[PDB]
Amino acid sequence: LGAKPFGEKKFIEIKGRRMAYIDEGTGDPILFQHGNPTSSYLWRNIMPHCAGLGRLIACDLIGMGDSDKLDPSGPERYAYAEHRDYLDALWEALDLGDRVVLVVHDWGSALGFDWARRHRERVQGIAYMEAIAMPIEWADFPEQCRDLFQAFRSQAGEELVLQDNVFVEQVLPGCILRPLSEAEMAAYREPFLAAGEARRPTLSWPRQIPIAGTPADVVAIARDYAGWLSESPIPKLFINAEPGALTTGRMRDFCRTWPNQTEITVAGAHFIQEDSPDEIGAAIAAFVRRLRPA
Ligand SMILES: [Cl-]
Ligand SMILES: [Mg+2]
Ligand SMILES: [Mg+2]
Ligand SMILES: [Mg+2]
């Protein structure tokens, strides 16, 4: 459980914007994708567990981490489709080959599940945790935060997030069981220090969650990857959490029906990487060991 980032940041130009990523080691990729409101930093205590098992890659989504901000920015910016445009292009640029192990969290799971559906022959295994595995209803959403996420989706969201930064300053530490040090919180705050559109990714993301049918485009995307994952023979590792947040109740029951799946449970709420990184890392390394027998 340490505060230092993992690896060296590297940069690739995508569509006029510089995108930042970690790419350590050699071999077939193990591709770790963060969601909201995090960055490659989320995985810093987990990626070392896979040392020597492949290329250890963690990309910063556009507008997040050390990847450039989009300008102009406004309520239309940083939707799922736009993130997928940038991330598809970066993943193409990284020359990943056809034995990718995906390790995904939160919106990283919506992006990674959809990429895997579209590139299924190229995916050797999928490890996922606190994921958006299917469209949901509000009743599925954690009770502790249902009102706040409704408010992000409303016109309240601009003040709450762009002015007050509540997703970074309150949702993120409130969905970690242990207290963060100032350096850890600073690494999460860093991309979003500035009021206004610098914080737009952390407001656009809750507006994309497929809940009660809207927004319809993301609902259709998640419908598609849910139906595909539930019948896919690709090896899976489900990293369950207690108490958990998002992958609980009926969604957790759904994920437990997926084929070719192993499971572990760790302590954590939503950003479980900060509570149990070594247990998560050890499960992923064992999974990759099995998929890549030495
Ligand atoms: Cl979100
Ligand atoms: Mg080094
Ligand atoms: Mg530039
Ligand atoms: Mg007021």
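Residues displayed in chain A correspond, in order, to Swiss-Prot positions 3-296.
Going by what the header records, the deposited coordinates were determined by X-ray crystallography, 1.1 Å.
Each residue, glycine too, has its Cβ placed from N, Cα and C.
For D108, the entry in Swiss-Prot reads active site, nucleophile. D108 (mutagenesis position): 26 other CB atoms within 10 A of its CB, across all protein chains.
What Swiss-Prot records for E132 is active site, proton donor, and it gives a curator's inference as the kind of evidence. In the three-state DSSP assignment, the secondary structure recorded for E132 (active site, proton donor) is strand. Cβ environment of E132 (active site, proton donor): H107, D108, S111, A243, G246, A247, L248, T249, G270, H272, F273, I274 lie under 8 Å away, each six or more residues apart in the same chain.
The Cβ neighbour count for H272 (active site, proton acceptor), using a 10 Å radius over every protein chain in view, is 25. Annotation source Swiss-Prot lists active site, proton acceptor at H272, citing a curator's inference.
Listed in sequence order, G37, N38, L63, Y82, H85, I134, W207, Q210 are the same-chain residues six or more apart from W109 (mutagenesis position) with CB atoms under 8 A from its CB. Taken residue by residue with DSSP, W109 (mutagenesis position) is part of a helix. Under the heading chloride binding site, Swiss-Prot lists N38, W109, citing experimental evidence as support.
According to Swiss-Prot, the mutagenesis experiment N38 to D, E, F or Q carries this note: Loss of activity.
For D108 to N, Swiss-Prot lists a mutagenesis experiment annotated as follows: 58% of wild-type activity.
According to Swiss-Prot, the mutagenesis experiment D108 to A carries this note: Loss of activity.
The mutagenesis experiment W109 to L is recorded by Swiss-Prot, whose note states: Loss of activity.
For the mutagenesis of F151 to L, W or Y, Swiss-Prot gives this note: Increase in activity. The structure shown keeps the original residue. Sequence-distant neighbours of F151 (mutagenesis position): residues of the same chain at least 6 apart with a C-beta under 8 Å from its C-beta are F143, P208, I211.
In this structure, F169 (mutagenesis position) is part of a helix by DSSP. Where Swiss-Prot documents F169 to L as a mutagenesis experiment, the accompanying text is: 31% of wild-type activity.
According to Swiss-Prot, the experimentally introduced change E244 to Q is described as follows: 38% of wild-type activity. Around the Cβ of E244 (mutagenesis position), a 10 Å sphere holds 12 further Cβ atoms from the protein chains shown. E244 (mutagenesis position) falls within a strand when secondary structure is assigned with DSSP.
Checking the recorded positions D108, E132, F169, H272 against ligand 1, none has a C-beta less than 6 Å from an atom of that molecule.
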